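Single-structure report; data block below.
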Amino acid sequence: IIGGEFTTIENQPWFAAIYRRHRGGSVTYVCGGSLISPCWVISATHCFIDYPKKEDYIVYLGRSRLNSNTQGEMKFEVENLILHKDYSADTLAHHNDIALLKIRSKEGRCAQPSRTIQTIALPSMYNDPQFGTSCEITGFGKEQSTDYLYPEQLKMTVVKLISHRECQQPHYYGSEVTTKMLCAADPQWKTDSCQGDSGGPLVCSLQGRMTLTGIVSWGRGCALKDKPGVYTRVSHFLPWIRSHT
Ligand SMILES: NCc1ccc(I)cc1
């Protein structure tokens, strides 16, 4: 997250931190995700497509720091890793950038809700907020495009939804942006998602309910004039989510 503010998992208790185990034992951060039910985390396919084996992954809930064991956290293996069969990528845009992880602890358990572990509601189909609505994004991704390191402490920021019509302008993204994607940005382009935020939640308030409106997917750079963050539009994937969970 470029700009914004530090936070803790209490302020986004559905946030899942996803890591990969390397061949020589090391463990590195991969991507964010969101707990949509006790056994299911939703994320982005592009996070996993290079290493698509479920046994490589570790998922944490209730975790506010990248490399420290937050009191109350839970650790899970990935029982199933479900990538979207119509995924594609070109130089910039990911299509159908959505993935499900069925989580299972070593004791064979799913998530147990606490002050630091809660689910996020899915949106109603084809029901998104209007352009200009402020939404929040959360993640452990880079604080500056040029950074080598990820922040140790979780971050969040606010971005505004951009109309498809605006996002499809040539000087924005043209036809790289589809109706299954949502664009969001800061009016001054000063805050955004960035590398390492992929898979994490774009959350908006619809009818007084926090709702998983988007999943962090792609962008040209980060916090860059005329280059919004692009998000998988969750409200256009409900049958896929329901059918795979
Ligand atoms: N600013 C949106 C964005 C940029 C790069 C990645 I990787 C993911 C999301």
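Chain A uses Swiss-Prot numbers throughout; the residues present, in order, are 179-423.
Per deposition record, X-ray crystallography, 1.5 Å.
For all residues, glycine too, the Cβ spot is worked out from N, Cα and C.
Secondary structure at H224 (active site, charge relay system), taken from DSSP and collapsed to helix, strand or coil, is helix. In sequence order, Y265, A267, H272, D275, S376, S395, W396 are the residues of the chain that are 6 or more apart from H224 (active site, charge relay system) and have a CB within less than 8 Å of its CB. The active site, charge relay system annotation in Swiss-Prot covers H224 (among others).
With a 10 A radius on its CB, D275 (active site, charge relay system) counts 28 other CB atoms from all the protein chains. Residues or ranges marked as active site, charge relay system in Swiss-Prot: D275 (among others).
The number of other Cβ atoms within 10 Å of the Cβ belonging to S376 (active site, charge relay system), over all protein chains shown, comes to 26. Taken from Swiss-Prot, the feature active site, charge relay system covers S376 (among others).
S323 (mutagenesis position) falls outside any helix or strand according to DSSP and counts as coil. Around the Cβ of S323 (mutagenesis position), the same chain contributes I180, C372, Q373, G399, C400, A401, each under 8 angstroms and 6 or more positions distant in sequence. Here the residue is the original one, while Swiss-Prot reports the published mutagenesis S323 to E with the comment Abolishes phosphorylation, proadhesive function and ability to induce chemotactic response; when associated with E-158.
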Original post:
Reduced to three states, what secondary structure does DSSP give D275 (active site, charge relay system)?
Top reply: coil
